[PDB]
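Here's the structure we're looking at; comments come further down.
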Amino acid sequence: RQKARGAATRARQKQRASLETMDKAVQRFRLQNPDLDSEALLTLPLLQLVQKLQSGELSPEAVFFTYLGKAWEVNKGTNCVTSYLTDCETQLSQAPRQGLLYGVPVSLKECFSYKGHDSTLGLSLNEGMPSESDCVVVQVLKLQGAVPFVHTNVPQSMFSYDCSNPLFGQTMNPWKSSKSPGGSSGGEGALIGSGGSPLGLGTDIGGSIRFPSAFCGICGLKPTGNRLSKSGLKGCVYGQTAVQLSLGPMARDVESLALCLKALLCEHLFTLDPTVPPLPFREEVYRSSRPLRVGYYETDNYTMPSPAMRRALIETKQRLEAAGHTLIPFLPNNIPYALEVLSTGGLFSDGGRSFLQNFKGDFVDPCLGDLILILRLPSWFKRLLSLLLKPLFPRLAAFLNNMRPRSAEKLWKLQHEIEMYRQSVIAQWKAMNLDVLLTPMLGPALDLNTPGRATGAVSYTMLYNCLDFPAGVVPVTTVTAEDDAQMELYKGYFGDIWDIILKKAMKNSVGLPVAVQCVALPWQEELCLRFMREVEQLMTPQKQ
Amino acid sequence: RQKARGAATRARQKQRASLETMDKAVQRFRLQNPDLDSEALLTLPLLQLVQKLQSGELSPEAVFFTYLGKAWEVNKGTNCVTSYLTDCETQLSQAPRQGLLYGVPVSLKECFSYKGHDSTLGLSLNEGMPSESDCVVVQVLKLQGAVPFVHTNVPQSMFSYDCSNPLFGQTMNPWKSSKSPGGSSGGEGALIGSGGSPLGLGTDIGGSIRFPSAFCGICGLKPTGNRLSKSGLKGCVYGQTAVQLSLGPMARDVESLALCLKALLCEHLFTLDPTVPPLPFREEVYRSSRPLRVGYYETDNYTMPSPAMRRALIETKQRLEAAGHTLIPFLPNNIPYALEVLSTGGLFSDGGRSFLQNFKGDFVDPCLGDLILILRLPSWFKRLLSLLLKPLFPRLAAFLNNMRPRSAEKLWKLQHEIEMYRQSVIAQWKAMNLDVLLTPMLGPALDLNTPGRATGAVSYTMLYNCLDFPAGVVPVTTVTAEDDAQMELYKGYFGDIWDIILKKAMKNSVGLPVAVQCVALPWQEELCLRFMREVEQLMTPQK
Ligand SMILES: *[C@](O)(CCCCCCc1ccccc1)c1nc(-c2ccccn2)co1
Ligand SMILES: *[C@](O)(CCCCCCc1ccccc1)c1nc(-c2ccccn2)co1
Ligand SMILES: [Cl-]
């Protein structure tokens, strides 16, 4: 493990030096600007911040250094920042004045390649391998006048809804030190949730924008996978197209997400990556205030919702009905099949071999639980173990069988099944003439190092990665004493280790945020946001 | 083969009865409408036909029955029509008046599912299996007032640029009976090419819109794969996503292609198939008359062009330069790798096993050559044969090696290579600041039953299926006596069987049409059409 230890030493050194550089830059600004009101600046909603930047009422220098100082401070308690993006003080001076995001500091998940910086993903193999250029979405953010300023932490490999790796260590939830911030966009969730950044970018293949957004009490949107460019993003599995990765914004309110999307969906983006359909942001759809037909479910019958989750969903449904929306019971067909056969099979068609390459010679972070050990099992043993478990723990049996390697022939068969499945859910949707769908969202935040042992709980989010529908989350309530107490009566629908771990993990969560999830059809991000805006307005009206 | 023989008998009976129904309907209309000038109606460009339908100057009944009569007539010499779509006389009466295609008769490749009709693909297994509903693009066509009226022939399985199957037989080029119409959208090419339909829809995975459009002297466009809905289309390989199928229009002129795309890219389409990006047709791009930076190559260094092909490309380049456009030498990198490893590998990742299921218990049409025989070979033998051929016939060796079955792990590796390759060609393109690319297009038409034995010749077209860029073809010239005579001097770059067959196949083509290919970046169909429109105006005025 000599190489891996050396890598961790070098990465920790680089982190420490970055945070020093941040501190020195902040103190310099503060010496030259003693009269600035920082707390007022930091509490302005993004849309107001932008208008003040656009009017010259606030300087971009003031905004950037005030947020830099806040980011450095909140990092002390969260360990969310891995790198200060250095050059950002010269982008600050060169930011296009007419840019939609002029002067706005933006945080980036560590996978958004930035010239001269590693995108380690917590893997020793990627340390000391700095990017030669900014990824396309970074380029566009800069062309729109934004100032990307930090890389934020992720769990090792990014394939996890916790947030620890052997290079930079563990990110903590800003609400409670014992809780996971979620992830794999956890650093973003922790930073934005603490007030350290107004806007961030994450990525999502099974809930990685939505988990941190829910657990840290912020808003996030996972668009249709090819709505935004993935060109130049750092990944760790190559050529897996059955369940595609999506990138999208995270922020403190829904309007911020809409602004971000609007800024990104510009000619710069479409010319820098011709493979993205040139679909501009449709403001009129986003701004619509007509009644909606809203499908909803209280449970997916796969992961029993926590008391807080169930209350969150029911209250939101009640408030929407009171506001004049039509609430229609709706459940996508064959969720177990979709999660166990289509999603798991799509992610692990090769039995994990490609994924496991990344860990050769490296430490495996405890936050990944036993995933690496299981993936390393011979296919025949996965199959045999599957057969033994099936009668008692069919969920566990099904995940094991579907993580086996297979032929290109059988992958084709799976890819066709995914396609047909998507069309089957679209058919149900049209049959009930739905506009949008309201679902529960996992939480309250799980304890540290339990997401990796509660894999079944991805059911609420991973379904919409399999279907490739835009899906976002909005905070709507906080866990009450009653909600938390009632977790003692949680049994789960299967009573397997995943249900047992989740019961324990979600305890001790009084005061923690809880969200719902908002879904629309492919390419309907604007309608998704219109619905998220409605939920936010009804459940948390002062976010506006 | 008892089932297969019975299937061929029942399909031939159905075709015969269809053509009879058409004839009877045509004769009825003519009895009631003796004073109609048909020849003038038939020679109206589509856009004028549409305005007359829209103004009430011509009735949709007159238009439909005149074209039906013409379709029936030209089918005598081409065998392009497999089925009359029967209910179309009721769609004719129900066609929405405000529809962009109101009253326009439309021909459909047989794979476009139509309620109550087989989409056999020339395969016995699909005979007697009528569709329960219209595919989404048929639905949209109808909502825009169009009257789909015939299914047109395809080669067995559709994976071929000839056009014969054991059920309905061989489709012939309307220009010369000994020539292939191209394909796999060959019946469309033959029908539109002879004047029997003003507008048709084809599909394309390796050139299947572009070959028949070139060989029959018409215009066609293969859009970006997911620009139009494939929902409800009949296929024969399921779940192969490395090299995506694309569907698109074929017509007599470029403006017809633009109108079809405009009418298709409507709210009805986007609501019926939510998986398609809701990108409306950008008329301002299509109508743009600014100078273009036009990349071009005269050869892809893989398939030596015929004398007519080369002259077609050079004259088009020269006219474009005369018109003020900047012509910039450009060639996509690593074409052999793209064709041999990415395209062939993508199409046959499983070694052909999924494809071969379709032919179990069936006859194999001669127009498929030895493709089914080679796909049936054991993987180890494909490998050994590959090694033996490599020193003399490296093209043939590479295709063989890359038609072997592999693991999902290796397919992932291939899909990543495809993605990176696309990005490499886009980077070349941006480095030269190209707007569009001009390339040769295969032809003149090959002799019947030779496309199946000249697989290397798909190089010009298949490259942009691999890259998934919009690509269209426009006729620009005809083969001269000199062009044809010089085929004697054709050697090919490889001198393998495919070069030898192609030399023989392209002989005896004096008078036959020859096209060029127009390419743009993904999602830039309107720019592609703007460039096709320029080529057509410069090379063929009156069109
Ligand atoms: C997140 O969406 C990952 C959330 C965790 C979902 C785990 C799903 C699962 C676990 C075990 C068995 C079957 C299913 C995310 N991951 C990425 C990512 C990961 C790796 C490479 C690139 N991106 C991005 O966002
Ligand atoms: C046409 O594009 C097919 C053109 C012929 C290309 C052959 C390429 C090749 C042959 C041998 C080895 C390697 C490459 C077309 N085909 C379809 C189709 C076929 C089967 C199912 C569905 N669609 C559509 O268009
Ligand atoms: Cl797409």
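Using the numbering of Swiss-Prot, the residues shown for chain B are 34-576, in order.
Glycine too: its Cβ is placed from the backbone N, Cα and C atoms.
Annotated in Swiss-Prot:
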ACT_SITE  B:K142  active site, charge relay system
ACT_SITE  B:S217  active site, charge relay system
ACT_SITE  B:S241  active site, acyl-ester intermediate
BINDING   B:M191, B:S217, B:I238, B:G239, B:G240, B:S241  substrate binding site
MUTAGEN   B:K142 to A  Lowers activity 40000-fold. Lowers activity 70000-fold; when associated with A-217
MUTAGEN   B:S217 to A  Lowers activity 3000-fold. Lowers activity 70000-fold; when associated with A-142
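Positions of Swiss-Prot features highlighted on the structure.
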residue: B:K142; record: mutagenesis position; CB count, 10 Å: 31
residue: B:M191; record: substrate binding site; CB count, 10 Å: 26
residue: B:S217; record: mutagenesis position; CB count, 10 Å: 33
residue: B:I238; record: substrate binding site; CB count, 10 Å: 24
residue: B:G239; record: substrate binding site; CB count, 10 Å: 25
residue: B:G240; record: substrate binding site; CB count, 10 Å: 31
residue: B:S241; record: active site, acyl-ester intermediate; CB count, 10 Å: 33
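Surrounding the centroid of the Cβ atoms of B:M191, B:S217, B:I238, B:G239, B:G240, B:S241, where the record places substrate, the chain contributes additional residues within 8 Å, namely B:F192, B:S193, B:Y194, B:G216, B:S218, B:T236, B:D237, B:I242, B:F244. Looking at B:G240 (substrate binding site) and B:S217 (mutagenesis position), their Cα atoms lie 8 Å from each other. In the three-state DSSP classification, B:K142 (mutagenesis position) falls within a strand. For the substrate site, whose binding residues are given in the record as B:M191, B:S217, B:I238, B:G239, B:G240, B:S241, the maximum C-alpha distance rounds to 11 Å. For ligand 2, the nearby recorded positions are B:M191, B:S217, B:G240, B:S241; that is, of B:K142, B:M191, B:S217, B:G240, B:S241, these have a C-beta under 6 Å from one of its atoms.
Candidate recorded positions: B:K142, B:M191, B:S217. Nearest to B:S241 (active site, acyl-ester intermediate) by Cα distance: B:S217. Put simply, B:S217 (mutagenesis position) is 9 Å from B:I238 (substrate binding site) when counted between their Cα atoms. If you take the Cα of B:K142 (mutagenesis position) and the Cα of B:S217 (mutagenesis position), they are about 9 angstrom apart, rounded to a whole number. In this structure the alpha carbons, written CA, of B:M191 (substrate binding site) and B:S217 (mutagenesis position) are 5 Å apart.
The two recorded residues B:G239 (substrate binding site) and B:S217 (mutagenesis position) have their Cα atoms spaced 9 Å from each other.
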